[PDB]
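For reference, the structure is listed below as structure tokens.
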Amino acid sequence: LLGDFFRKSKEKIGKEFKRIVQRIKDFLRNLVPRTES
């Protein structure tokens, strides 16, 4: 059931990957001490 796994894992990323990309986007914001003047 590996072929089925790939299909299952495939969407599993889209769910967490989306939340990740969204979270990381915030990180960069709290990363720089001073934004553009």
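We number chain A the same way Swiss-Prot does; the residues here are 134-170, in that order.
Using N, Cα and C of the backbone, Cβ positions are placed for all residues, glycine too.
Applying an 8 A CB threshold to same-chain residues 6 or more apart, the list for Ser142 (mutagenesis position) is empty. Secondary structure from DSSP puts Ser142 (mutagenesis position) in a helix. Quoted from Swiss-Prot for the published mutagenesis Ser142 to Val: Slightly increased MIC against E.coli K12 (MIC=25 compared to MIC=5).
Annotation of the mutagenesis experiment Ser142 to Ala in Swiss-Prot: Slightly increased MIC against E.coli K12 (MIC=15 compared to MIC=5).
Annotation of the published mutagenesis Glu149 to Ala in Swiss-Prot: Disrupts oligomerization. Loss of antimicrobial activity; the original residue is retained in the structure shown. According to its DSSP assignment, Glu149 (mutagenesis position) is helical. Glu149 (mutagenesis position) has a Cβ environment of 10 other Cβ atoms inside 10 Å.
The mutagenesis experiment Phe150 to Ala is recorded by Swiss-Prot, whose note states: Loss of antimicrobial activity against M.luteus. Under 8 Å, Cβ to Cβ, and six or more positions away along its own chain, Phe150 (mutagenesis position) finds no residue.
Record note (Swiss-Prot) on the mutagenesis of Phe150 to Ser: Loss of antimicrobial activity against M.luteus.
Quoted from Swiss-Prot, the note attached to the mutagenesis of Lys151 to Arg states: No impact on antimicrobial activity against M.luteus. Shown in sequence order, the list is empty: the chain has no residue 6+ apart in sequence with a C-beta less than 8 angstroms from the C-beta of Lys151 (mutagenesis position).
Annotation of the published mutagenesis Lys151 to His in Swiss-Prot: Reduced antimicrobial activity against M.luteus; the original residue is retained in the structure shown.
Quoted from Swiss-Prot, the note attached to the mutagenesis of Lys151 to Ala states: Loss of antimicrobial activity against M.luteus.
In this chain, none of the residues that are 6 or more apart from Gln155 (mutagenesis position) has a CB less than 8 Å from its CB. Among the mutagenesis entries in Swiss-Prot is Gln155 to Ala, noted as: No impact on antimicrobial activity against M.luteus.
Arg156 to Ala appears in Swiss-Prot as a mutagenesis experiment; the accompanying note says: Impacts oligomerization. Loss of antimicrobial activity. Long-range Cβ contacts of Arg156 (mutagenesis position) within its own chain (separation 6+, distance under 8 Å) are none. Under the three-state DSSP scheme, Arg156 (mutagenesis position) falls in the helix class.
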